[PDB]
Each structure stands twice: as C-alpha cells, then as structure tokens.
Amino acid sequence: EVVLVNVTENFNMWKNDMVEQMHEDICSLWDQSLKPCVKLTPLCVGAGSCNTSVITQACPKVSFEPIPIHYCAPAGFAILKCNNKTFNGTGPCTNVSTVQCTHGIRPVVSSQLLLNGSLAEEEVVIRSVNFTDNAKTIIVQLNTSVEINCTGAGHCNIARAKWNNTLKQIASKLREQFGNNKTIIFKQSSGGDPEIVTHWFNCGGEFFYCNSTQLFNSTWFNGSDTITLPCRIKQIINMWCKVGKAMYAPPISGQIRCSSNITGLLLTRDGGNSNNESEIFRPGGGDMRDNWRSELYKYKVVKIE
Amino acid sequence: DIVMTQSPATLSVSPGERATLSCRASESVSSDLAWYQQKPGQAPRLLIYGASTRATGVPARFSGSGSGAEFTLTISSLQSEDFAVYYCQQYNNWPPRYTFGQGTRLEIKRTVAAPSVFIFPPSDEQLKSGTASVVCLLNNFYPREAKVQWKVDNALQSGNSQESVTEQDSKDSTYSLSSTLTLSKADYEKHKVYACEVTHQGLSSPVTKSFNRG
Amino acid sequence: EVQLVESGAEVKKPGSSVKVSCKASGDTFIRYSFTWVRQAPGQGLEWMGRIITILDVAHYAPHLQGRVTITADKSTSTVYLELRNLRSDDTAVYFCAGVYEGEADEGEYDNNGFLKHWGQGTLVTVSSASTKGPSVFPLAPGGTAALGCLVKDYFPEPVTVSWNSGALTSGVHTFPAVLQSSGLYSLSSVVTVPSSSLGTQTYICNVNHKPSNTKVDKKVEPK
Amino acid sequence: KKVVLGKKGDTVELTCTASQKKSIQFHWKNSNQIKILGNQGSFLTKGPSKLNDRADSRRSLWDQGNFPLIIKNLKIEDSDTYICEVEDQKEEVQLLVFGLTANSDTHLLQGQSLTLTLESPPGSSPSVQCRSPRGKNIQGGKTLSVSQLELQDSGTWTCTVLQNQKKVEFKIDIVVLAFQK
Ligand SMILES: OC[C@H]1O[C@@](CO)(O[C@H]2O[C@H](CO)[C@@H](O)[C@H](O)[C@H]2O)[C@@H](O)[C@@H]1O
Ligand SMILES: *[C@@H]1O[C@H](CO)[C@@H](O)[C@H](O)[C@H]1NC(C)=O
Ligand SMILES: *[C@@H]1O[C@H](CO)[C@@H](O)[C@H](O)[C@H]1NC(C)=O
Ligand SMILES: *[C@@H]1O[C@H](CO)[C@@H](O)[C@H](O)[C@H]1NC(C)=O
Ligand SMILES: *[C@@H]1O[C@H](CO)[C@@H](O)[C@H](O)[C@H]1NC(C)=O
Ligand SMILES: *[C@@H]1O[C@H](CO)[C@@H](O)[C@H](O)[C@H]1NC(C)=O
Ligand SMILES: *[C@@H]1O[C@H](CO)[C@@H](O)[C@H](O)[C@H]1NC(C)=O
Ligand SMILES: *[C@@H]1O[C@H](CO)[C@@H](O)[C@H](O)[C@H]1NC(C)=O
Ligand SMILES: *[C@@H]1O[C@H](CO)[C@@H](O)[C@H](O)[C@H]1NC(C)=O
Ligand SMILES: *[C@@H]1O[C@H](CO)[C@@H](O)[C@H](O)[C@H]1NC(C)=O
Ligand SMILES: *[C@@H]1O[C@H](CO)[C@@H](O)[C@H](O)[C@H]1NC(C)=O
Ligand SMILES: *[C@@H]1O[C@H](CO)[C@@H](O)[C@H](O)[C@H]1NC(C)=O
Ligand SMILES: *[C@@H]1O[C@H](CO)[C@@H](O)[C@H](O)[C@H]1NC(C)=O
Ligand SMILES: *[C@@H]1O[C@H](CO)[C@@H](O)[C@H](O)[C@H]1NC(C)=O
Ligand SMILES: *[C@@H]1O[C@H](CO)[C@@H](O)[C@H](O)[C@H]1NC(C)=O
C-alpha cells in the first residue's frame, strides 16, 4: 500500500499476535462448520475421578472447502509488511511498508506438508525459532510447487522426479544451516498421534491419513515414476484445537478427489549427542499455529492511534 | 419418534410357497433398515441389513428390498424352519433412537381341523384347598381362531377365566388351547352344571362339554 | 465372531434396581458396539440403548433416559445394563446384542445400528409377589383319552413339566403360563393317550420349579 | 536433584508442572538431549528414543498445566536423567530402575540356600535389606544370600532397596517344602 522510506523495523514471526488471532478464528470456523456425531473432551480438575464432557449431535455430511481469508488492521492498529524477498522472519527488516490488509490466506489444516500456500520468491527458505533446539519445528518454504493427487479410494500420488528435486533443494538449505559437511537424512515420523505420524489433511469433508514413509526415506550428500502413498479415511479423529476426540460418519461419496500443491513442509530434526556428521529430519507438525506462521511471518501488527 | 409398522400381523403360508412381508416407516430412514427372525424361546436372528444385504449364514431365498419409508422381506419358498416371527428395525436417526416394528408372525397354512374338546372338573385335593378350577381343553385344531365360553347353570360367565394357546405344532401344524375357570369353593358348590362352549370354523355347530357337580 | 453369554434370571420387588451382565468373547472387544434390547412376555422388541465401546459413550431410548445405565468393562470384556426404580412393567427378557464396527482402534468406525450377535437373554421378573412353588392337581381322564396336571400358584417363572420322567412325549401339550390376578402363575400340561391304556399304564407328571427349589411328581388316575 | 526410584517391569510417572493451569508446549528429553515425548498443539509426539513404544503422557491433565512422562514395563537401561522443558524452564529428574530376583526357583527344601540378586543401573550403589515371614533378615549390596532356609521362611519375603535417601519395596514369594518326619 505505502512503502515507508528509510525505516527499519523489528519482526518476530514466533511471537506474533496475528498468528494467535488467526488460530482462534480458524478454530471457531471449524466448531460452527464441522459437526461431529460425538465429541469428547477431558475434565479432570484435580478433583480425583475425571468427568469427560460428551456432546452428541446431528452429523450432516458437508464438503469443506477452504476460502482465502484476509486480515486487515484491528481498531487502533496498523499492519507492517516486510518486503525483503528472503526474510528469515526474525530480525531487522529494512524494506518495510504499511498495508491495509494481508494477502489472501487459505486456512488449510494439515500435518507434515503445507498445502496450497505461498511460495518463496527466490530460493527455498527454512525457518525456526531456534535451529539449535531439536524440539522446535523447522518450517520449509518451497520456491516450486509439487502436486499431490489424492483419492478416497485410498492413496495419494506425487511425481517422483519433482519430489526428488525438492528434497535436494531442502537438504542443500539444511546443511547450509547445520554444517556444509553434513549428510542430510530424511526419515519417517518417529511416532505419536495418527494425525502426527501420517500426512493428515481433509478432502471432500473427509479426514485422510496418508503414510508418508516413501517421501521421507532418503540420504543426501553421501515403479520409479510416481510415488503412491497408501491412504486411510478415518472417522475417529483427535482434535487439533484442544485436547479431545471427535467421531464423524462414514463417507457417502464414491468419488473423493483432491489435487493440492505442496508449497512447504514442517520438519523436526533428531537431536542427540551423536557426534556423527549427519542430521536426521522427520516430518512433523500438529500445532496449526506453525501453519499460520508460514503465511504470516512477513507481517506484524503495531499500535498507532 | 420414528414409528415402524409391519403388515400383516399374521401371514399364513402353505409350505414351499412364496411369502412377502411389509414394513413401513413414519418418515424416511434411507436404507438403514434391518430384518430379524425370532423363534419361540430364542434370541432374534439378523437376516438383512442396509435394507437389502443378506447377513452371513442366511439362505439365498431370503431377500430384502425398498428404501426410504417402504420395505419388503421376501422368502422365495418357505421351508419348515422359516416359520417364525419377523421384526424390522430402523437405525437411521442420530442421536440414536432406534425402533422396531411390532412383528409379523408367519404361520403354516393347512386345511381346517376341528378341535377335540375335553372338560375337567376340579380335583378333590384342590377342593380341600378352598378353590375350584375347571379346565376346558381344545385339542389339535386349525386355524388358531377359537371362541370359548363358560356357562354355569346356563348363565354366561365373564372375568373369571383365562386362556392359553400352544405354539403351532411342529408335526401336524395344529394349535391347542386351554381355558380355565376359577371360583372359590363356596361359589362352586352354589351351582350345578358347568359347561364349556366352543366355536370354531371346523365345527358345524358350537360344541358344549359339561358335567354335573357331584 | 463374538459369543455373548448373559447372567442368570433376576427377581425383584418394584422400586429395586437390577444389574445384568453380558460377557463377550471370541473377537476384539473394542471393535464392537453393544446394545440392550428387551422383550416383555407376549410383546415385541424394544431398543433400550447402545454403547460405543471404544469411546465409552452410551445413548439411551428417551422413555428410559435417567434410570438406565449401560457400561462396558474393557478388562473383562463385559457389558452391563443397570435399570433403576424398577416397575412391574419392566418385567421382560433382556437381551444383549452386538455388531462389528470396523478397525475402531485404528479410527475406523461405521457406527452400525443393526444387531448381528445376540446373547441367550436374561429373564427379569419385577413383582410384589414372593417366591413360591406350585400346587399340582390332577386332571383325571371315544378312542383316545385326555389327561394332565394343573400347576397352579407359583412365582416366578419358569416351571418345567415332563411326563413319566421323559418317557412320554408324544401327544403332550404343556401350555404357556398365565399370570393370575393374585400375581401368581398357573399352567396346565396335558397328554392324550389310548383309552384302553387307563387302568394298566400309570401316568405321572413331573413338575420342576427351580426358583423355589421344588420338585413334584403327581400320579394321575382314572377316578 | 529430584530422584525417583523404579521397579523393573513396573510403570512410573514422572511429573512436570507449569506455572498456570493451561496446556502449553512441553517436551521431555533424556540426558543426551534425545527427544522422548512432547506435544504439538493438542497432539502427542514421540521421539526416536528407546522408550518410544513404552512412553506416554496423560493428555487429560495437559489442560491443568501438568505434563507427565509415563513409562511402562520399566527396563534397567531406562535409568537416566530426564528433563522436562516447559515455558523456558528445565525440570530435571533422575530415574533409577531396579530389579530383584531369586537365583533359583521359589520351590526349595528346608536347609537349602536362597540367593537374591539386585539388578541395578551403572553408577548406583544401593543398600538392600530383605525380611522373611519368620523375621529372618539379610542385608547386602547386590547379592543377598541365606545359607539355610527354615520351613518358617515359606511365604512372602519383603525387600527394601535404599538409594539416594529414597527406597522401593519388592515382594518375592518363596516356597519351602514340608515333609513327613
Ligand atoms: O421405547 C418404547 C418404544 O419401543 C417400541 C418399538 O420400538 O415399542 C416397544 O416397546 C413397547 C413398550 O414397552 C412395546 O409395547 C412394544 O412391543 C415394543 O416393540 C415403540 O412402540 C415404543 O415407542
Ligand atoms: C535516507 O533517505 C534520504 C531521502 O531519500 C536519502 O537521501 C538518504 O541517503 C537515505 N539514507 C541515508 C542514511 O543516507
Ligand atoms: C462430573 O464430575 C464433576 C467433578 O467431579 C462433578 O462436579 C459432576 O457432578 C460430575 N457429574 C456426574 C455425572 O457425576
Ligand atoms: C533482507 O533484509 C536484510 C536486513 O535484515 C537486508 O539487509 C537484505 O538486503 C535483505 N536480503 C536480501 C539480500 O534481499
Ligand atoms: C535471519 O537471522 C539473522 C539472525 O541473527 C538475522 O540477523 C537476520 O536479519 C534474519 N533475516 C535476514 C534479514 O536475513
Ligand atoms: C523495497 O521493496 C520495493 C517493492 O516493494 C522494491 O522496489 C525496492 O527495491 C525495495 N527497496 C530497497 C531499495 O531495498
Ligand atoms: C529454487 O531455489 C533453489 C535454491 O534452494 C534454486 O536452486 C532454484 O533455482 C530455485 N528454483 C527456481 C528456478 O525458481
Ligand atoms: C536454543 O536452543 C538451545 C539448545 O537447546 C538452547 O541451549 C538455547 O538456550 C536456545 N536459545 C535461546 C536463546 O533460547
Ligand atoms: C495430478 O493431477 C494433475 C491434473 O489435475 C495432473 O496434471 C498431474 O499429472 C497429477 N500428478 C501426479 C499424478 O503426480
Ligand atoms: C534423484 O532421484 C533419482 C531417481 O530418479 C535417485 O536415483 C537419486 O537418489 C536422486 N538424485 C540425487 C542423488 O539427488
Ligand atoms: C507406513 O507404510 C510404510 C510403507 O509405505 C511402511 O513401511 C510403514 O511401516 C508404515 N507405517 C505407518 C506409519 O503406518
Ligand atoms: C527406503 O528407501 C530406499 C531408497 O532410497 C529403499 O532402498 C529402502 O528399502 C526403503 N526402506 C524402507 C523399506 O522403508
Ligand atoms: C499447482 O501449481 C501449478 C503450477 O503453478 C499449477 O499448474 C496447478 O494448477 C496448481 N494446482 C492446484 C490444484 O492449485
Ligand atoms: C488445494 O486447492 C485445490 C483447489 O485448487 C483444492 O482442490 C484442494 O482441496 C486444496 N487442498 C486442500 C487440502 O485444501
Ligand atoms: C556415527 O553415528 C552414530 C549414530 O548415527 C553416533 O552415535 C556415533 O557417535 C557416530 N560414530 C561412529 C560410531 O561412526
């Protein structure tokens, strides 16, 4: 909207109230939009014997279809946008402007792979609040999209050549960060909830759990046409907004089909005092705030008058 | 509040012939409709679910059809073991409030058979107790419909008898029925003639069995 | 496949509670949902409620809401039905039933409302009457003769009847019991025999009533 | 140093509490910074740790600001220092897992010997005290031995392991056979 001449501004994408607002907004859209047949949430207020809260309600089958949302300044505030093409997300931004609203952000809820988002303008970008801390998520932003085509018949397809090319570019970025003498290894999820261990997303209103092992099984700096991931549509789901469980009715459509563009990844690295010269990276995700961060990293909200 | 209605209440079918049973719902239940078979003294048995899917172990002669609010169970050729009570079940609503039809009884159709009628006066051991039961037996008749009436001294009785009927006989396909009149010893010894009057399709005129008290 | 075995018959006063159980064996317990269905003598099937075993969540028929509880013990693969504030009209055979729902432990759940597997049923009698054994009276005896026994004034059901210690079965009719206005049950058992057999062949009705631990053998003679 | 003693094959719950009654991000690691388990939003994650298939939390408590590391079927090698990182704090706990077995089967004769061996993690020097049903007590470090069993030693023996001021109790059933004199 208007580029602030000769202004330097500090950003911190890891402490951004815009992310918190978007998180609460998306959580609300889901409550009012998706209705489970049964939902369970815990209640163990240190009283001893727990009391699970159980809600049972009409369970209509509805195709969910994420619509771009724009965030404009809240009353009394302004939105500053960083213009540095390859901004890491945390630090001084020299080329900053004021905008009326953010760009249109599709609120896609998923684990492991970020879908239908924004691409990096120059090279692949990796971001973390602390690269030294193995417990912190690493957000990967691709500069080229990879198609992933999924069907309710139980699989997803990805071009092996394209995926190979993107892995190479991600690994190059990772050793640029952790050591240019490092073998970069990709492995499957270590474990946890099903929504965490598989690439989890929604398509045609249904929850897909696709095994991503074939995507994360390679070593860098050390049949073959399409990668076909085995998929499962599930009815009993762990809630992402709060701790709890939701149950949905089985599918009613015989033709569930989605094609998405992979535009980023959520990764975690294996820590450890292993003085080996290799870093192990596994697909991660689960905190949807990281999904929103991947789009909001270039914005901050500042008090005006 | 979905009401399931079955028709007819009783169906009489000649062995080896086709039987068709009907079930209606008070509103649509899509295809969430199941059929069960039940024989006396036993648990129900699932035959059909999803309106037309045969359950495991169910012969091909059982067939289900329909959707929405109208359903049919067809048995292609009735075997001895198919004579039973049949129930339909709606399971479409959520939160679940599942409901059953009131059942269709499928009975063996045979030719008319008149009852043999016997009457029993109260035993001396029971009269020693202070009570008098008089028993009227209608043996081996068809169809199941029988009218029984008690008359004491020509006076028609009401409210002091109870009836019981057997299941259809596995061999000759007949029914039997008992009717038991109960009075105190004092009321019993206040009257003379005790008679059981039986009306049935197989009889040309009502049959009266009787005895003189003492 | 799962086999469902229920607990024994219950006899309760109105106002009491009852807890009946159902042991499920043979398959994976959490992959099944279980339903309770009752049938009053002479009546049809009535759905009481259903437990989604994996979720530990039960849903009940409206007319029962408040005084019925269905639970499941995963450790002993046992399903329970508790009915409170019992009424005489709660007298019924109570059936446990179940159906396979899919790989529930892997989050697959079809939420099937039909019932594939059934227990043998549990009789629950709710009455102010106290337990008592029957009085057995003879029904003393053309080409064929009828004779029998009157089995009167017992509670609760059931009673069993044989003839000549099971030696005589042809032509026997043992009627369903009726409930008398006294709250006690009564039934007749009859058998038709050749009339030339009276005076030579002896006829004895054997009556057993387990609830009162009573056993009666009654000879039925011409006179 | 917070110390927790464990028993081989048993289950242990290691506690971690945040300052407020809310579910926030936490993670349990071991002494070598190996990720054991933590959360990502409302989902559980497990690291590439040897505990993986036996480690869990209690998510019904996360909302209460409590993030326990529960470890089932303890192994001696599970012994380590565990760190819960939550709100930039680091709560440390040392876990020591012990096992106690009888060298030879429970079924023994009068006058025969009983030997108990304590399984212990490296770096630990525990004291042990065992007591038979008749009051016979024996003390040692790793191996405790009674040279002659009495008939009255038949039944449940109670063994206490003392380490770092803390102790755990073991119960071992021993059968000593009677005979006709
Ligand atoms: O919950 C009662 C409800 O069940 C239905 C059939 O699903 O009737 C059942 O229960 C009745 C009352 O006990 C019985 O009379 C009947 O035989 C049995 O099917 C509905 O009619 C009723 O609303
Ligand atoms: C700051 O802006 C002014 C105006 O365009 C420009 O002359 C100057 O070179 C800019 N930066 C500095 C520090 O000179
Ligand atoms: C549920 O548990 C809470 C806390 O123990 C209690 O306040 C409430 O009464 C419980 N409700 C039931 C169904 O007992
Ligand atoms: C990114 O921003 C930095 C200031 O933090 C600026 O110096 C640099 O020009 C930008 N990166 C590039 C080369 O686009
Ligand atoms: C990325 O990180 C370094 C952190 O010390 C920071 O100074 C820099 O400004 C960040 N982003 C850019 C502009 O490259
Ligand atoms: C700031 O961004 C604008 C476009 O938004 C671009 O034209 C310009 O090169 C940037 N400013 C500088 C000189 O870094
Ligand atoms: C994407 O970025 C990589 C560096 O990570 C670079 O090699 C490649 O040229 C970029 N792709 C294009 C052409 O946009
Ligand atoms: C980054 O993580 C490392 C490794 O866990 C930790 O030592 C350090 O304190 C972290 N940096 C900050 C500023 O929190
Ligand atoms: C995915 O589908 C698109 C068309 O919608 C197609 O162009 C592409 O080749 C497919 N990608 C695969 C199968 O990897
Ligand atoms: C790229 O993929 C090919 C197969 O098409 C595979 O053999 C190879 O590992 C990959 N190339 C490298 C080393 O980046
Ligand atoms: C996922 O599938 C892969 C093969 O695609 C298999 O090797 C692995 O054991 C599976 N694990 C999961 C997460 O179910
Ligand atoms: C992982 O992928 C490699 C090829 O890079 C393959 O040779 C190996 O068998 C795979 N491991 C499995 C079976 O998960
Ligand atoms: C993904 O991106 C490619 C290239 O930009 C484009 O051809 C395709 O239409 C996109 N697919 C979807 C589903 O957005
Ligand atoms: C990605 O966008 C395409 C529309 O171009 C849509 O078909 C697909 O459902 C989207 N993916 C997800 C998971 O929302
Ligand atoms: C090599 O890697 C292992 C784990 O991958 C590490 O523990 C070890 O210190 C390294 N050194 C060896 C044994 O080559």
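Following Swiss-Prot, chain D shows residues 26-206, kept in their order.
Recorded method for this deposit: X-ray crystallography, 2.0 Å.
In case you wondered, yes, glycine gets a Cβ from its N, Cα and C as well.
Record features, source Swiss-Prot:
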type	residues	note
DOMAIN	D:26-125	domain 'Ig-like V-type'
MUTAGEN	D:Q65 to Y	Increases the affinity for MHCII; when associated with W-70; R-85 and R-88
MUTAGEN	D:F68 to I	Abrogates the interaction with MHCII and T cell activation
MUTAGEN	D:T70 to W	Increases the affinity for MHCII; when associated with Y-65; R-85 and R-88
MUTAGEN	D:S85 to R	Increases the affinity for MHCII; when associated with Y-65; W-70 and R-88
MUTAGEN	D:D88 to R	Increases the affinity for MHCII; when associated with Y-65; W-70 and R-85
DOMAIN	D:126-203	domain 'Ig-like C2-type 1'
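D:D88 (mutagenesis position) falls within neither a helix nor a strand when secondary structure is assigned with DSSP, and so counts as coil.
Of all the mutagenesis positions in the list D:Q65, D:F68, D:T70, the shortest Cα-Cα distance to D:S85 (mutagenesis position) is found for D:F68. Counting Cβ atoms from all protein chains shown, D:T70 (mutagenesis position) has 25 others lying within 10 Å of its own Cβ. Spacing of D:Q65 (mutagenesis position) relative to D:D88 (mutagenesis position) is 14 Å (Cα to Cα, whole number). With respect to Cβ neighbours within 10 Å, the mutagenesis positions D:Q65, D:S85 differ, and D:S85 shows the lowest count. Considering only the mutagenesis positions D:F68, D:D88, the Cβ with the fewest other Cβ atoms within 10 Å is that of D:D88. Under DSSP, D:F68 (mutagenesis position) is assigned to a strand (E or B) in the three-state scheme.
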